[PDB]
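Please read the structure below before turning to the comments.
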2 protein chains.
Amino acid sequence: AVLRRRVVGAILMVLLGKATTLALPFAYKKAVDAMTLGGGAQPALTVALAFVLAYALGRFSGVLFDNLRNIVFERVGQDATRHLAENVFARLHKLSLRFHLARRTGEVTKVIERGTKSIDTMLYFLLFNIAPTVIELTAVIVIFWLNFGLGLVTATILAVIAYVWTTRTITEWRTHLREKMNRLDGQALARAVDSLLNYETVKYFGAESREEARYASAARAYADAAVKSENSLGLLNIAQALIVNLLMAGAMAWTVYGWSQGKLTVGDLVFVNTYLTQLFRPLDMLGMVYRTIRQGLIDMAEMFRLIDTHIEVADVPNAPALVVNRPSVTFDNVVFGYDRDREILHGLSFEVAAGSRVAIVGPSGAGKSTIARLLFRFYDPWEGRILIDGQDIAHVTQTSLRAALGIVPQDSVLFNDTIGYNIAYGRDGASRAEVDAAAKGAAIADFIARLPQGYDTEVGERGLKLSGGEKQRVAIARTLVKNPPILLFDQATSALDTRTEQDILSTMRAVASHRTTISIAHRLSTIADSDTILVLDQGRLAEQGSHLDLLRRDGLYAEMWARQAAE
Amino acid sequence: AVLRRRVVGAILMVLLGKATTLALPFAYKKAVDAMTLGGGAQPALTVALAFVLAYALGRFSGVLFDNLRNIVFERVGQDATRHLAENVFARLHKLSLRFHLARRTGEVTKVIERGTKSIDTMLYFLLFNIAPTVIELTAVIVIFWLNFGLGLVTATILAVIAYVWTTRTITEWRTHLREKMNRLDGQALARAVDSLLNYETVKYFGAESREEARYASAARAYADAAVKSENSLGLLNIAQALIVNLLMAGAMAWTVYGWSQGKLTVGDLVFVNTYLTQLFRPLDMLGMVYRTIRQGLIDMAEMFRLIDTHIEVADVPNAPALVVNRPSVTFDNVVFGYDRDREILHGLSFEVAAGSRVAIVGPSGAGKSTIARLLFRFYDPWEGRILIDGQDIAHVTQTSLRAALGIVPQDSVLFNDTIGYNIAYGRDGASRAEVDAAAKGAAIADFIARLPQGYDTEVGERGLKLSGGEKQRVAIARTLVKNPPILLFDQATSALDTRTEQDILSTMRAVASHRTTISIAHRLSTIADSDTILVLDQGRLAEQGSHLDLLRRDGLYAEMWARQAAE
Ligand SMILES: Nc1ncnc2c1ncn2[C@@H]1O[C@H](COP(=O)(O)OP(=O)(O)OP(=O)(O)O)[C@@H](O)[C@H]1O
Ligand SMILES: Nc1ncnc2c1ncn2[C@@H]1O[C@H](COP(=O)(O)OP(=O)(O)OP(=O)(O)O)[C@@H](O)[C@H]1O
């Protein structure tokens, strides 16, 4: 509502700058009163005073208006940037898991910040350089048609057309170097950020100099590309300057052609030269702003290509919610692979009973975390389907599905905040009672109590300032705070000692009264008291049954289990 | 290097630009002689043509010289930028682990980009706006001091002094808003990046809207700060423009006062106004050049201040190298805490014998990964010391120390590249034979062979496109490729099943026959066949000895072992 008023005032400030653009010809009137009635009279002094008022205030009136425009437009501009940024962030959290797994933080950060800065500059240039230069050029044309004639304006319009054509050709020739420079910079920053993510790895193998040289190669490649791009910019500027200066010469040469004095001996030449000076400004601004908006649209296209192309998992039209009356999982002939060149799950079918305690075991690489990810609908299966209480996961909203599921993941990450924030993250606005209950049920309560800052101790980036077992128990506390009707533990008790592991096992058994618990574990002794044990091998269900049943069948599970008994 | 020659040419271009600066007033003299003499009917036609030619050529040569300066300085600028970026990166990889653990990637990235963007334009402005304007001011003052009295020149210098006072006052008032805006933008970007790092966590607890609103709050805070900063910038610009335009008014008022035609010479007024315009063009830049170099140097000071913040672990002067004749490690009364408010290790002392296979066990939080980190000298101990073959770790170079150690870490991270790159990352220039041997000793050979892209399969960011056990085995392959004289496995077989765990254990036993192996493990069954077992409790050495000996002692180790036997 008020942004409209602000931009209206901005256009009015543009019109006041147009009043200054009028004031510059106004000195033509001074020049008219110079030769006809000059020395030996009163007007000889009138040239001075009226000049200062026209000049001193006039120039001051111009810039003062321009900056005022800025101060009345900044809120409109920043909001737009913010409105983009928030939207970008809102879309950034709606991208598929494949992207955020295969992403390169460096080049994607470059693309995001570049797109934001591009729209930030492009809105300003679109609102403050297109319309003002168009108005000024229209006024130039009408004033030279009412004061000079038809020939000069036609010569100037064809000169400007050749100028625009040359600019377009040079920009089409420069686009290649521009894109190459951008790609090289993105690759360099991606390499730098990925090296910094593996700081500990770089220290572990004495590979500081290797990474230094690796980044240096990309840096000098980008440097060469930028040299080429800026030299192309300089060439375009030299061409534009040649066009402008030859047009200036033609305009200053065709005025004295009729007579030595012309129609107006004093005033014609000053009108022409002032208009040439105030014409070099719109061409200098217009070429740069046209190519700037071109690059801004290409950066917006790049950014929005990265953003909007990522539509993997989506809700069906008018999708109902998940109604969890019985927390029962059903994999029906599930066929899935992450990439089409390697199938991972081959017709997997199993029924996790409602309110049961089912374990999922198998050798490394068998595809257990893929079962977890498919249950969460991070990916969709190729064939078959997944049911929760007889409801197809593919035909229900993602929010209601993921709300009914709580997972302690294989590789858990924490926010760079305090312990209490991460623990309370399970539910939106968790009370200290709930957070303390989860921290007590996760064998982490005494540890936090012995902490000097307690729930306010820092965990650092990804939670790496805590131990492995402490971080595991923090993730357990999060999933306890959430308390959904389907609990899933993907190697949850790996980083724990046997004592804390038995504590967490007693907890998991206590909170599984009428709720479903799916425990993926390689430490078989923890899942020995489960209702059913599903053994997975190369993406197929090898065996299924009780611990005693599978031990007696003497198949894959028994061997594995007996492989624990070897030591 | 050769860049010196380039900058010489750059200054030459600058002087050629000054050749244009002379030519614009120099032409006006030829126009002066049209009023009184030149009435042979020939010279009236010579003066005009020569003026037009001189003006067109002057302007075109000016822009041409400027662009040539740019094109001959671009290589020097890019070189400088690249060298700065490389230095920043090199120092970024030499900061302590405390920084990279407590760092916030967003605001640090903001600071880095700010410093780079500042230096890129700062060098250009320092070399092409400071020195040219200084030379122009010296020439203007020395030539105009013999033609004008004391009043005008002293008024101009006092006007410039008042200009400097106004600029300094407004900049000192704006520095606060600038720094606050910078801090808010850094915090907003840090929050956004930390939310994106926890993408999976945000998906696990349905907290998209929470993070969206959090970033939106930070964004609107930054928007308000930026609006304030830009309004302050506009106020400074209007003040500077007022000062400059009133000075031009005073210069165009005290010169026209003497006579209607000229105060002291025939061409006083036009010479004065031409030099005033050709000084106002560089002056309008100068009012932006002081704050640009000031804020660029102060942001450089901020960046390099943060970087130069004295690192934690450093080499002693003239530090010798580590000579591992017998890999026997000795923690002698090691007292350490990460923060001063919580001590972790309380007088820890233990002797890992040369060529033995020692295990480190204990409850979660006891401080075992702290033993590993102190052995790597990521931190220095408060009391006591650490010895490798009787040599103080604190008195030896960090590089030679970390070369003698190879670690499979608790939380392993891979580079966003192929599997083969990560495996070969161990040694500098590893042969494909060694990489295949490591992949065979890490139970991944058959897996990678069954991969369609084999060693060229992507692992994604942090290696999260591979499983947990696959990533563990890849890290084992790295540490095997490195082949150092002291191997340390911090919960290396956690993500593996018992079968692959026995494979990796057979590997660990095939290697390190007469080498030291320190295994930190919670899965006690794997370390039961060790030479000695160090039990750690709350940061102290509880017991030590053989599996049978500690089992006989019926202490902390036995209890833990018995806790596996619970049914
Ligand atoms: N981003 C990806 N691209 C391609 N394949 C993937 C990706 N993520 C997972 N996989 C597939 O998943 C399988 C390995 O992960 P899986 O889901 O088996 O984990 P897991 O068996 O739970 O891990 P572990 O038992 O090793 O701890 C392999 O078949 C692998 O191809
Ligand atoms: N930079 C730091 N600032 C504060 N505390 C830290 C820092 N780094 C580590 N710690 C603390 O050290 C402890 C972890 O040390 P360590 O990882 O050796 O435990 P652990 O017993 O070996 O782990 P686990 O046995 O659970 O794998 C935690 O209490 C953690 O808070």
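So for chain A, numbering is Swiss-Prot's, and the shown residues are 33-599, in order.
Each Cβ is built from the backbone N, Cα and C atoms, and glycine gets one as well.
The domain 'ABC transmembrane type-1' annotation in Swiss-Prot covers A:39-327. Here Swiss-Prot notes a mutagenesis experiment, A:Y195 to F, with the remark: Strongly increases basal rate of ATP hydrolysis. The glutathione binding site feature in Swiss-Prot is assigned to A:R206, A:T207, A:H208, A:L209, A:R210, A:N269, A:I270, A:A271, A:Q272, A:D316, A:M317, A:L318, A:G319. For the mutagenesis result A:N269 to A, the note given in Swiss-Prot is Increases basal rate of ATP hydrolysis and abolishes stimulation of ATP hydrolysis by glutathione. Mutagenesis annotation in Swiss-Prot: A:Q272 to A, described as Abolishes glutathione-dependent ATP hydrolysis; the structure shown retains the original residue. Quoted from Swiss-Prot, the note on mutagenesis experiment A:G319 to L is: Abolishes glutathione-dependent ATP hydrolysis. Taken from Swiss-Prot, the feature ATP binding site covers A:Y370, A:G394, A:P395, A:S396, A:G397, A:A398, A:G399, A:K400, A:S401, A:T402, A:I403, A:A404, A:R405.
Shown here: features listed in Swiss-Prot, placed on the structure.
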| residue | record | DSSP class |
| --- | --- | --- |
| A:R206 | glutathione binding site | helix |
| A:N269 | mutagenesis position | helix |
| A:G319 | mutagenesis position | helix |
| A:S401 | ATP binding site | helix |
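A simple way to gauge crowding: the CB of A:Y195 (mutagenesis position) has 19 other CB atoms within 10 angstroms, across all the protein chains here. Between the binding-site residues A:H208, A:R405, the minimum number of other C-beta atoms within 10 Å of a residue's C-beta occurs at A:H208. Checked against ligand 1, the recorded positions A:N269, A:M317, A:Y370, A:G397, A:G399, A:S401 give A:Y370, A:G397, A:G399, A:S401 as the ones with a Cβ under 6 Å from it, listed in sequence order. For A:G397 (ATP binding site), the spatially nearest entry among the recorded positions A:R206, A:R210, A:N269, A:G319 is A:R210, judged by CA separation. Of all the recorded positions in the list A:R206, A:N269, A:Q272, the shortest Cα-Cα distance to A:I403 (ATP binding site) is found for A:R206. Around A:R206 (glutathione binding site), a 10 Å sphere centred on its CB holds 20 further CB atoms from the protein chains shown. Among the recorded positions A:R206, A:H208, A:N269, A:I270, A:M317, A:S401, the ones with a Cβ under 8 Å from a Cβ of chain B are A:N269, A:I270, A:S401. Reduced to three states, the DSSP call for A:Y195 (mutagenesis position) is helix. Looking only at the binding-site residues A:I270, A:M317, A:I403, the densest Cβ neighbourhood within 10 Å occurs at A:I403. Largest Cα-Cα distance over the residues recorded as binding glutathione, namely A:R206, A:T207, A:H208, A:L209, A:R210, A:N269, A:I270, A:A271, A:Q272, A:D316, A:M317, A:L318, A:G319, equals 23 Å. Here the CA atom of A:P395 (ATP binding site) lies 68 Å from the CA atom of A:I270 (glutathione binding site).
The number of other Cβ atoms within 10 Å of the Cβ belonging to A:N269 (mutagenesis position), over all protein chains shown, comes to 20.
Using a 10 Å Cα-Cα cut-off from A:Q272 (mutagenesis position), the recorded positions that qualify among A:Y195, A:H208, A:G319, A:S401 are A:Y195, A:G319. It is 40 Å from the Cα atom of A:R405 (ATP binding site) to that of A:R210 (glutathione binding site). Sequence-distant contacts (6 or more apart, same chain, Cβ under 8 Å) of A:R210 (glutathione binding site) comprise A:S261, A:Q327, A:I330. For A:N269 (mutagenesis position) paired with A:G319 (mutagenesis position), the C-alpha to C-alpha distance reads 9 Å. Just so you know, the Cβ of A:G319 (mutagenesis position) picks up 22 other Cβ atoms within 10 Å once every protein chain is counted. It is 19 Å from the Cα atom of A:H208 (glutathione binding site) to that of A:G319 (mutagenesis position).
Taking A:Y195, A:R206, A:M317, A:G319 as the recorded positions under consideration, the smallest Cα distance to A:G399 (ATP binding site) is found for A:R206. Between the CA atoms of A:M317 (glutathione binding site) and A:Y195 (mutagenesis position) there is a gap of 13 Å.
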